[PDB]
Amino acid sequence: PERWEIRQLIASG
Amino acid sequence: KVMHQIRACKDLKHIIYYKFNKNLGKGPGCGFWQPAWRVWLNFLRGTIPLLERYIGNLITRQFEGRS
Amino acid sequence: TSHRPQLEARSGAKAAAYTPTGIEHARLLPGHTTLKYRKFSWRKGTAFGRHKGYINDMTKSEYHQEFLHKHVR
Amino acid sequence: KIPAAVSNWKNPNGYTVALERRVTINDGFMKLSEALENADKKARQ
Amino acid sequence: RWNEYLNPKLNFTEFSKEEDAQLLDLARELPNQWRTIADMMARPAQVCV
Amino acid sequence: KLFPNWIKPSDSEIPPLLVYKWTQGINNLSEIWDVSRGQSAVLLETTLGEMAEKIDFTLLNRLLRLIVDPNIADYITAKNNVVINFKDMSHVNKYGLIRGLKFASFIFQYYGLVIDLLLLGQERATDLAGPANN
Ligand SMILES: O=P(O)(O)O[C@H]1[C@H](OP(=O)(O)O)[C@@H](OP(=O)(O)O)[C@H](OP(=O)(O)O)[C@@H](OP(=O)(O)O)[C@H]1OP(=O)(O)O
């Protein structure tokens, strides 16, 4: 959940 | 293919109702039927021999029967 | 067994014995009524590089393999 | 003496029949796998 | 069930010394191709496994 | 971090965002559109043709034992060799990837990874993916 938000942040921009 | 002649009749309508009605506007009363009459006579000129062959085959199926 | 192969053909003797009915067909109308007559340094890091008809079978042909590689992607 | 035409796909008259009436390599794979084992040995060495 | 147990044309009997010593050479040659080894032996795949 | 950045479709973008990042990166190279000194830029697109139809399972097994536990790699090379039935015919698919497998994406990327290393070479691929720690 923390990891997934960091993954979406890296994936977005 | 009657639609061809039907379109032509409609097209003749669309000419004749705006040369018959320059100062008349809109309404029935137009009766210059000559070129649409010519169009349907030319249709009959085309489908005299068509109907001769079709009805000849039909009437010989009625009397003589199917080959 | 209501559907069967063909043993022999419907012979034209059976069509020559029948008397005709006159059904003027749409194609036997007179047309072509005249017979014509004749007269009488940057690439040295990799592992590969330049530094280092007809057959009769149709399924086995070249064109059919070109076809199937064209139309199955 | 032509055989009596038994096939798999269409049994037209519903006959049952005796069951048998219904129904090597290039060297190069030895060239590949051995060589791959050789390369694997070199990798492990 | 047909193509692996009830088809009589492929062999279920015990293998010779030749067939074991070539099936080890095939399982080194064709590593995890058991349908391919089955086609080469004309034998059931799970039986050869 | 098995797959490098250049392998796509990665999970970081939709394919239109892939196209947009690709155009941006084409623009954002240092002096790429300059033709004053007589440079030349070349963009090449080609199909790795029939890449899933000519994978050899001996080679594929030895490639996959490098990355996974060999029980999984034996499973994968034994799963890509099954019978292809159809209505009438049937054949043992002796080599070549069956794309309809669920994990056949991974092999189609991983074998494709090998082709990238055969195209980029070693050194430039080390330049593209960067170091492993970053
Ligand atoms: O619906 P409109 O676009 O306004 O056209 C109509 C329509 O002509 P169209 O057949 O081209 O549509 C009428 O034809 P029908 O509805 O009867 O089929 C026709 O009336 P008549 O055929 O009875 O003469 C009438 O012409 P008008 O009302 O002037 O007599 C004419 O209107 P427009 O002259 O404005 O085109």
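Residue numbering in chain E adheres to Swiss-Prot, whereby the residues present occupy positions 51-99 in order.
For this deposited structure, the header notes the method as electron microscopy, 3.7 Å.
Placement of Cβ uses the backbone N, Cα and C atoms for every residue, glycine included.
According to its DSSP assignment, E:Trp52 (mutagenesis position) is helical. Taking Cβ-Cβ distances under 8 Å and a sequence gap of 6 or more within the same chain, E:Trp52 (mutagenesis position) has no neighbours at all. For the mutagenesis experiment E:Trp52 to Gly, the note given by Swiss-Prot reads: No effect. Slower growth and thermosensitivity; when associated with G-84. Complete loss of function; when associated with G-33 and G-84. Complete loss of function; when associated with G-33; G-84 and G-102.
According to DSSP, E:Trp84 (mutagenesis position) sits within a helical segment. Applying an 8 A CB threshold to same-chain residues 6+ apart, the list for E:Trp84 (mutagenesis position) reads E:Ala95, E:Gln96, E:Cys98, E:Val99. For the published mutagenesis E:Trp84 to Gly, Swiss-Prot gives the following note: No effect. Slower growth and thermosensitivity; when associated with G-33 or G-52. Complete loss of function; when associated with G-33 and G-52 or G-52 and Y-102. Complete loss of function; when associated with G-33; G-52 and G-102.
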